[PDB]
Amino acid sequence: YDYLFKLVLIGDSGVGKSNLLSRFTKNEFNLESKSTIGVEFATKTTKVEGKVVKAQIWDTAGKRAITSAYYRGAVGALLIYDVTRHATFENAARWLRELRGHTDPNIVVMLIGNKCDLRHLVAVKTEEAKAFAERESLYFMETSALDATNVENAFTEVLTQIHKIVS
Ligand SMILES: Nc1nc2c(ncn2[C@@H]2O[C@H](COP(=O)(O)OP(=O)(O)OP(=O)(O)O)[C@@H](O)[C@H]2O)c(=O)[nH]1
Ligand SMILES: [Mg+2]
């Protein structure tokens, strides 16, 4: 734990939060996936622009005054929606204002369109998502936990920019 960056994943149920966490930390995809009970953790150590960082990534259910303990100390946040279900992207702003009720204004937040491997079912055009990120100063990437496309880039990018702030 040279420096340990706590990151929280948030977003509605079944957007792929847990599988995202699984593919980044252990490189595996839980097909047999159940809704997350409580909060689960997973760490990974990587070196961002030349300084070894430990990420300590928190995960919970999309569904208890545990929110404050959930967000406490988070210096990063992945706002995940499900590219194929427009209702997941719509209440991302509602996750966003909860995430800013319980964190610092300078947290590094990436909006994430997960499941980009389901190309024939995409219900969210990337320019409405890019518009929402522009409007809110969010980073943004499309990802597939199933294919691993952009998962590492999503996390390391967050980690790198966290590093630039506190370095
Ligand atoms: N095709 C495809 N399916 C995915 C992808 N990521 C997740 N899924 C599926 O979507 C379902 C939800 O996965 P989870 O990671 O458990 O969903 P979640 O966001 O963690 O939901 P909660 O933990 O209950 O809040 C699972 O059945 C996955 O198989 C993806 O990238 N591509
Ligand atoms: Mg889960």
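Chain A is numbered as in Swiss-Prot, which gives 10-72, 76-179 for the residues shown.
This deposition comes from X-ray crystallography, 2.6 Å.
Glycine is treated like the rest: Cβ placed from N, Cα and C.
Taking a C-beta cut-off of under 8 angstroms and a sequence separation of 6 or more, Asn126 (mutagenesis position) has the following same-chain neighbours: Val24, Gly25, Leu29, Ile92, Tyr93, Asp94, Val95, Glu154, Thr155, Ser156, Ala157. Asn126 (mutagenesis position) falls within a strand segment according to DSSP. Here Swiss-Prot describes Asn126 to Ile as a published mutagenesis experiment; the accompanying note says: Decreases GTP-binding.
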Practice problem: Determine the straight-line distance, in Å, between the Cα atoms of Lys72 and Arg76, where 3 intervening residues lack coordinates; round to a whole number. | Solution: 10
